[PDB]
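One structure below.
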Amino acid sequence: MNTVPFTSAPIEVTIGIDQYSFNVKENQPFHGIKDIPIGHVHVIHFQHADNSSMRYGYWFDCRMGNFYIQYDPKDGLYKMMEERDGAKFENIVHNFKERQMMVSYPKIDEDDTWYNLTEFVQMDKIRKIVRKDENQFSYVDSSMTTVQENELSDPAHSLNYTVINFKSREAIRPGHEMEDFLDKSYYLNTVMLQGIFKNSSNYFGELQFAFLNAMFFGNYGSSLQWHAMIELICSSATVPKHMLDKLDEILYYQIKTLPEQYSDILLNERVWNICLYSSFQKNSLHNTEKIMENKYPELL
Amino acid sequence: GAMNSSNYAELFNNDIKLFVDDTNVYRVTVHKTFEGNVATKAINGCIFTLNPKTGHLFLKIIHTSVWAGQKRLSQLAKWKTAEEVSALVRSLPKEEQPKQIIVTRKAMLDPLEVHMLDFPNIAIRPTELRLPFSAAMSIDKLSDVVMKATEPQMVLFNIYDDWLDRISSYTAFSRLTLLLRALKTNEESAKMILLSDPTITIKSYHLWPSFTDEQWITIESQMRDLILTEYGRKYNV
């Protein structure tokens, strides 16, 4: 189990670690998070008590280095940093654990929620969507735009999601206009899966990362990308059976985790009604359709 | 965006534009079968593609063979319309290509946008105008060429005859929409108004009768009376 120590907590802040969250008081003796499960990516996220503007946070994998958080009073945020000195890092963590100045990642043994949300998400793929190659961890916030949003403005601070545009020459073969617009199988299987993603795992990894950035940061462009990747599958007549069965699991756990009170801002009525009730795959998402009908029947 | 009464003069400026009306592309008669079920029989249709400034009409005749063994014909008809308008634009020299295509029905927007991806600078727009272009098949010479077609054909007309020698394109369009609205509302009464007097004929190379300026005023008044008379009958008003 790995540890993200904190230098201090000089400003009152709600701290997120994956799907969990904790309130820390101004100058409270808080020195970080221990017992973080090895084997998954994680996200540590922040919302300041005195300015709920900019949710922000860091995607990381404790297998890739020793990371800690330090408040920067100039830039006014909690920053993730890497410690290259292993013995210094172990000595700081040991001191904080002995003084019980750390919260424990509160995982229930029965509880596969975080695995179910991050099954296909890998740090190397996050670092290609979020470009800052000098760090092994990835900063995301509420306001960051996507490459596609910027096309329709600082490119270094952008989310490089794969551009999906149903009315683009990439999506429509000359001579197959009606076929390709009404059945997106070409666009899904040849252009996206065989061409850009190489396999369904990379496609699902990006879809899962988009959802988590939408949910944890209220990142609007991430929400658009999540819905576009759902709609591209549901709008395709020809999808491998394993991909449909896996999409149903992926979406079920996303819909299960979503805060009930955020459904109005995180769920697109048009996309979900189309995917569940009109699309080629309207009958392929049994688990997702049942949880959506029982939890958010007003959206539908 | 959408074309309405706020931007009506835009139709007669010097930016090439076309109206596309798909109403008459897929046309059927509905009839009983021997077993007492119902069946459709397609008849020849047409795309109505009009330059409202010049009167140039690109009438693409849709022959019934294009529907043979096809499904969801009302959906296909929109895509076939977009395919043929796209083909017409590509057939025109660059300086004759439209800068805007206005579709009379909003269901034509996505099919035309997708067929015109290669032309990102041609704007595809809906209109809030209710234009009577469905009544095109009430113009005897347009009906005759559509019904006689034995294969796909494009026929070029000037829907204003020689009117632009005497009137502006705004006035020519107003006269056309009034004639087509009257033909749509009461075809028999409109044709009686147009053809009753046998001393006024239609030139071989025209669509409408050779009315003098004063006779056009009389005809236009009789068309307005027809439309009001019919509105009084519909609503008992």
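Each residue's number is its place along the chain shown, starting with 1.
Structure determined by X-ray crystallography, 1.5 Å.
A Cβ is built for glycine as well, from the same backbone N, Cα and C atoms used for every other residue.
For B:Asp21 to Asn (Swiss-Prot position 1853), Swiss-Prot lists a mutagenesis experiment annotated as follows: Reduced growth at 30 degrees Celsius. Strongly reduced growth at 16 degrees Celsius. Swiss-Prot documents B:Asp22 to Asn (Swiss-Prot position 1854) as a published mutagenesis change and attaches the note Reduced growth at 30 degrees Celsius. Strongly reduced growth at 16 degrees Celsius. According to Swiss-Prot, the mutagenesis experiment B:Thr23 to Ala (Swiss-Prot position 1855) carries the annotation: Reduced growth at 30 degrees Celsius. Strongly reduced growth at 16 degrees Celsius. Looking at Swiss-Prot, you'll find the mutagenesis B:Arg105 to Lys (Swiss-Prot position 1937) noted as follows: Severely impaired growth. Reduced growth at 30 degrees Celsius. Strongly reduced growth at 16 degrees Celsius.
Swiss-Prot feature annotations superimposed on the structure.
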residue  : record               : Cβ within 10 Å
B:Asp21  : mutagenesis position : 22
B:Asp22  : mutagenesis position : 28
B:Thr23  : mutagenesis position : 20
B:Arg105 : mutagenesis position : 17
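In the three-state DSSP reading, B:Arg105 (mutagenesis position) counts as coil.
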